[PDB]
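Participant: This is the structure I have questions about; it appears just below.
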Amino acid sequence: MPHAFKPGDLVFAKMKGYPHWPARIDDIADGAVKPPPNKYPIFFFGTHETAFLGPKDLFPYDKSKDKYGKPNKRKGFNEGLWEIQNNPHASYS
């Protein structure tokens, strides 16, 4: 059965006006800006941007890849597919 989201979990994350996007739940580094309550730090593969999202916008990668894991015209998306599949836990700093 599902647990709560934890750092390292892989997802497609949904933001308004964007396709479901390969992403991971990030850690918050010591000394770094924390998310608002009920929000997780989301690292988007390919674009390498962070946004804060709640679970309603987080789709677990294993369950969702057959729907959302397909090339997209959007900038950085295809890079993003490679990253989540090939090295999703790497430093992209």
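For all residues, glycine too, the Cβ spot is worked out from N, Cα and C.
According to Swiss-Prot:
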type	residues	note
MUTAGEN	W21 to A	Loss of interaction with histone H3K36me2
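Situate these features within the shown structure.
Facilitator: According to DSSP, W21 (mutagenesis position) sits within a strand segment.
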Participant: Might you list, by sequence position, any residue in that chain lying six or more from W21 (mutagenesis position) with a Cβ less than 8 Å away from its Cβ?
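Facilitator: Result: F12, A13, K14, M15, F44, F45, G46, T47, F77, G80.
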